[PDB]
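Asker: One structure is given below, represented as structure tokens, and several questions about it will come after.
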Amino acid sequence: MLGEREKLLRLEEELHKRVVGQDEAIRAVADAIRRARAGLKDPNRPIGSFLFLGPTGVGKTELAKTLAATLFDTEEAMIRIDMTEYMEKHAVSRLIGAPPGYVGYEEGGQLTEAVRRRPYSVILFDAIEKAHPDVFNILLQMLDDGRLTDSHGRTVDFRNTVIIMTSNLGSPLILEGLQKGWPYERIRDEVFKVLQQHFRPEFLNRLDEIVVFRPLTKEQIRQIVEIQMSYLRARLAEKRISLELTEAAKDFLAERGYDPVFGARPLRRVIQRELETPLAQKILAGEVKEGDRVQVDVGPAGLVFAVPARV
Ligand SMILES: Nc1ncnc2c1ncn2[C@@H]1O[C@H](COP(=O)(O)OP(=O)(O)O)[C@@H](O)[C@H]1O
């Protein structure tokens, strides 16, 4: 089983193909998946259960998506459950199905139907703190038993799933660290105080790892700018057009595409606005043509484009 073996030993490397930085997080996730596959954990539990803490737009969903791609062959294998829409008493019915004799009994639960049709999946519970107290109890059952009973009586198997829960609760103390000067490993033990105020020990002790994501450096955003324009590069390659960006041009997109609150979330449409918009203009005008090497630098208005003609 060398194929799987090699994927498991080199899981960090595989995940770093798409996820920039967050070294500790990827190590935490890979280590746990390795424990499960080595046969060192309870086989009546999901492969791994994780709590992702830190700011927004820094790699939480990215890692969930990448994990689904390398572990279960596709990004489509990640199931997203947003806990913002599970805040009322009606939430239990949306998650596992309305009880027999109720209006929404036929369609079943959002979580249960998704895992029933895709047992080999990464399940992402975003904003776990916003969830209804009763939804938690179902999630605890699932983390303990590796299974769940829906409103039809059908037992849904979760043993082949990875569970990722995300929270902003860690953010304020993490954003202070290590800005003040806290060590690279004391970040997990310090944030444990905020977690106890919101989560009971039954929950926290059943987690494989509590994972801390940090804000990104300038080099890392630059690397994400490079990944984010892979599709554009490949699209231009069909026309034999290449795109050469100066460090200044990479920095320009990095600064406008990143903010301390939304993280790297605005980046894609910044690239769309600052790069793809004027480039499309240059293609339509006939300045950029089939087979051109296109250089991109910074100007007074934005990004500037040049073709080294007859040199
Ligand atoms: N560490 C990272 N590695 C690769 N891409 C990232 C990283 N952080 C953010 N991104 C990019 O920024 C966008 C938002 O990141 P995401 O992980 O979805 O944030 P969140 O998990 O807070 O929703 C994604 O489109 C992703 O491509």
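Here, residue 1 is simply the first one shown, and the rest follow in order.
Heads up, the Cβ atoms here are built off N, Cα and C, so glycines get one too.
So Swiss-Prot has the following annotated:
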BINDING   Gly54, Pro55, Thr56, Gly57, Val58, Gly59, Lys60, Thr61  ATP 2 binding site
MUTAGEN   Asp126 to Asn (Swiss-Prot position 667)  Decrease in ATPase activity
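Relative to the rest of the structure, where do these features sit?
Answerer: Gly59 (ATP 2 binding site) carries neither a helix nor a strand DSSP state and counts as coil.
Cβ neighbours of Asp126 (mutagenesis position) (same chain, under 8 Å, six or more residues apart in sequence): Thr61, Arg80, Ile81, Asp82, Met83, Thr84, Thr166. In the three-state DSSP assignment, the secondary structure recorded for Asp126 (mutagenesis position) is strand.
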Asker: How many other Cβ atoms are found within 10 Å of the Cβ atom of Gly54 (ATP 2 binding site), counting all protein chains shown?
Answerer: 24
Asker: Considering only the binding-site residues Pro55, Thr56, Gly57, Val58, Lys60, which possess a Cβ situated under 6 angstroms from at least one atom of ligand 1?
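Answerer: Listed by sequence, the hits are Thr56, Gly57, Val58, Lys60.
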Asker: For the recorded ATP 2 site formed by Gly54, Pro55, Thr56, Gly57, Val58, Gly59, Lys60, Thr61, which further same-chain residues have Cβ atoms within 8 Å of the site's Cβ center?
Answerer: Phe52, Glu62, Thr166, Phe213, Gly263, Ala264
Asker: Within a 10 Å radius around the Cβ, which one of these binding-site residues has the most neighbouring Cβ atoms: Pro55, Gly57, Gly59?
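Answerer: Of the binding-site residues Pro55, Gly57, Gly59, the highest Cβ count within 10 Å belongs to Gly59.
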Asker: Please name the residue among the binding-site residues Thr56, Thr61 whose C-beta has the most neighbouring C-beta atoms within 10 angstroms.
Answerer: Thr61
